[PDB]
Amino acid sequence: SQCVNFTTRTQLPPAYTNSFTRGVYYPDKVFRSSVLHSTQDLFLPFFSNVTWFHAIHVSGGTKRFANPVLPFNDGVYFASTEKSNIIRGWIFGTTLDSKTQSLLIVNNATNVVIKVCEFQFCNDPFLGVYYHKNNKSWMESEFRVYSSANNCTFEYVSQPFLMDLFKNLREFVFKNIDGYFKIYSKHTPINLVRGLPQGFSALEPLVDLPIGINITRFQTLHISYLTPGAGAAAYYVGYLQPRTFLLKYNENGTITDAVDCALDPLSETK
Amino acid sequence: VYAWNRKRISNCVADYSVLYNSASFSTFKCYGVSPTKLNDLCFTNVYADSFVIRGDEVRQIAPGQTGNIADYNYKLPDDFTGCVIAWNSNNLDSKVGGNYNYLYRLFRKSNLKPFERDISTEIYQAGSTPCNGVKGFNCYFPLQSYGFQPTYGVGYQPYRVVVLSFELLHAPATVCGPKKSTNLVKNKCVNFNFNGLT
Amino acid sequence: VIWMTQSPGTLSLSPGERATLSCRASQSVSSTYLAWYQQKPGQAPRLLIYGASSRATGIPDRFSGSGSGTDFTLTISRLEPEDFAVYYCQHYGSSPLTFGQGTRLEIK
Amino acid sequence: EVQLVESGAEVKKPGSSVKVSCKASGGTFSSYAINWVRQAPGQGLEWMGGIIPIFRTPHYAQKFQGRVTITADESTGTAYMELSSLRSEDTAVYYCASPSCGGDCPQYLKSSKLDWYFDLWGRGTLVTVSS
Ligand SMILES: *[C@@H]1O[C@H](CO)[C@@H](O)[C@H](O)[C@H]1NC(C)=O
Ligand SMILES: *[C@@H]1O[C@H](CO)[C@@H](O)[C@H](O)[C@H]1NC(C)=O
Ligand SMILES: *[C@@H]1O[C@H](CO)[C@@H](O)[C@H](O)[C@H]1NC(C)=O
């Protein structure tokens, strides 16, 4: 599709948050019952410095608030808190142009689309929906994310569904290792209004794909609500590191709690 | 054949046995692999190259071949690793008045490299004087028609050819053969293999 | 169509004499597209000259061609007894390819 | 060795057709420039037409258009000239002739093809047309 040009480009300054004890995810598909297992892998270290930003979905009023492209390193913990599903997709790669193979992930209203091609992303990739007054339902009508898509290397479309248009915290972990791009996901109802909730949660495995591409940077994509003319989503990003972790599988195999060995000497003893 | 179609196949299981037992194949030649072993192999990508030629030109689609089809229309590498399937389409691609829609490249300065497609219609310069887009003496249209008819000989009858090429790179494989699965056995010492876990 | 006109129609000469035959095209032609032939009675034509001046393989040095545009010549510098024959010019640069009517070379 | 050999002599009636053959030997027949030239008794040379078999596009002199058909069989290395609606004026010796490449010798790009001989005129077949 053809990109839409915005005269004004702006981005909110980053802020910092305490990761608390989140980012724990099933390192493998193994089933363990009532047992402690020590695994050495890429995790978000406990109480890490998480870079967090805001995601504005409505303009009201000609300023385009641009999400910033951020480095990837060895994998990221991306959390999003919002009422309606404002966050829609992400873009990954090295140069994010037709020169190098680049990935686009999106969960639109219809189905989940993941495409690895030499995309030429827009300066401000745009997802626009309008309220159908007669049908009393918001309906997606604008999708301008990449100007071009050539030499497509991979594509994957989930079954078509309907996305709805007390907050929801959706946590995701993206790790590209050994030519495999693995996405872990977890969905929770959060009553906290602002700031990362403090507590434990296991991010279930969601999908592993053998796309086998080199990725070093990424950017987040938000929805735009077209209105005739304040609840901006909040998204936090942390970076994984190679750490040793002690995971406590309960009877059913759900990760009840984890210990970060290198956090503090008490954890070393643990 | 000069504009032979190519489709890329990946991220799917290739069922070779049923594919090879579907129709009656007048020509089935695989090089570098047996037809049965493909059910056991994984490859990065698959390429399906489809076209139509004459019967007598079918021999041109093989490694190390030469000829009009081999040199100017479709070229295979000498080390080709893949399969070639060809079957008569006289009841499909032949017309009473002649099926002239199928074309082939006749004049070309140099032979095609393997898996190189030439769709140029520029007037071929067969003499010293330039053609300047004008066909005439020493200036001929590079493409020639087949004009298949149902009453032609099988050598002149149309033949549909599909070349299956197996690209195996140092990347995670996307296409594999069919997985077999035996019946389950319980309460007995057995040699199990669940989803590759032995 | 380009027409070729030879002159003379008959030439009578003795062995040892020089022969010169003329061929005129109805319009200007490239010299690259002019040939000369000898024909003996009951034999096929034999190429002597191509490209107005290039001698064919195994033709004697006494034979030479020249000219350009409309006007071409065949010269035989010293006639031998085997040279008494009919000679034809040809334009071969476009269809139809055309011959002259011939010049008959006879012993005087 | 490169040679042209015509079919034997023919005797025909006016209004009928004649088909003469020229067998070429030596080199690749598909790229062989075969020309037909006739000579009536006591007359000059007349080019009738020719073909290079690979292009399947025969050329004819305007005088013979609609009466002459030139074809080539690549499997036998043989060119044919058919002349229809015969007249007494079609009594002639019919030669096949292929000067190296006929009308496609000068090609100094695609390949070499810088060969030009002088011994490629068939001896000729006599066609007699009489009532
Ligand atoms: C994160 O780093 C900034 C400076 O880079 C610092 O001001 C802030 O306190 C840090 N956050 C935590 C939780 O230590
Ligand atoms: C896509 O790949 C082909 C060959 O694989 C290449 O010729 C072409 O330039 C590529 N596309 C772009 C936009 O570079
Ligand atoms: C395990 O799951 C069962 C049902 O699937 C449930 O009744 C039970 O409470 C669960 N136990 C734990 C410790 O999660």
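Chain A is numbered as in Swiss-Prot; shown residues: 13-72, 75-179, 186-240, 244-252, 260-300, in order.
Per the header: electron microscopy, 4.0 Å.
Cβ coordinates are placed from backbone N, Cα and C, and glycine is handled just like the others.
Annotated in Swiss-Prot:
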type    : residues    : note
VARIANT : A:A67 to V  : In strain: Eta/B.1.525, Omicron/BA.1
VARIANT : A:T95 to I  : In strain: Iota/B.1.526, Mu/B.1.621, B.1.1.318, Omicron/BA.1
VARIANT : A:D138 to Y : In strain: Gamma/P.1
VARIANT : A:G142 to D : In strain: Kappa/B.1.617.1, Omicron/BA.2, Omicron/BA.2.12.1, Omicron/BA.2.75, Omicron/BA.4, Omicron/BA.5, Omicron/BQ.1.1, Omicron/XBB.1.5, Omicron/EG.5.1
VARIANT : A:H146 to Q : In strain: Omicron/XBB.1.5, Omicron/EG.5.1
VARIANT : A:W152 to C : In strain: Epsilon/B.1.427/B.1.429; when coupled with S13I induces resistance to NTD antibodies by changing disulfid bond in positions 15-136 to 136-152
VARIANT : A:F157 to L : In strain: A23.1, Omicron/BA.2.75
MUTAGEN : A:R190 to K : Partial loss of biliverdin affinity
By Cα-Cα distance, the member of recorded positions A:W152, A:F157, A:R190 nearest A:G142 (variant position): A:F157
Among A:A67, A:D138, A:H146, which are recorded as variant positions, the nearest neighbour of A:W152 (variant position) by Cα: A:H146
Neighbouring C-beta atoms (10 Å sphere around the C-beta of A:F157 (variant position)): 16
Inter-residue Cα distance where the pair is A:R190 (mutagenesis position) and A:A67 (variant position), in Å: 14
Recorded positions (A:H146, A:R190), the one with most neighbouring Cβ atoms at 10 Å: A:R190
Subset of variant positions (A:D138, A:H146, A:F157) lying within 10 A of A:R190 (mutagenesis position), CA to CA, in sequence order: none
Alpha-carbon spacing, A:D138 (variant position) to A:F157 (variant position), which is rounded to whole Å: 11
Neighbour count (Cβ, 10 Å) for A:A67 (variant position): 21
Filtered recorded positions, from A:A67, A:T95, A:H146, A:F157, A:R190, whose Cβ is under 6 Å from an atom of ligand 2: none
Neighbour tally for A:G142 (variant position), based on other Cβ positions within 10 Å of its Cβ: 14
Neighbour count (Cβ, 10 Å) for A:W152 (variant position): 18
Which same-chain residues, if any, lie at least 6 apart from A:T95 (variant position) yet have Cβ under 8 Å of it: A:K187, A:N188, A:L189, A:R190, A:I210, A:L212, A:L216, A:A263, A:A264, A:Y265
Between A:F157 (variant position) and A:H146 (variant position), the C-alpha gap once rounded to whole angstrom: 17
DSSP state at A:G142 (variant position), helix/strand/coil: strand
For A:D138 (variant position), the number of other Cβ atoms found within 10 Å of its own Cβ: 19
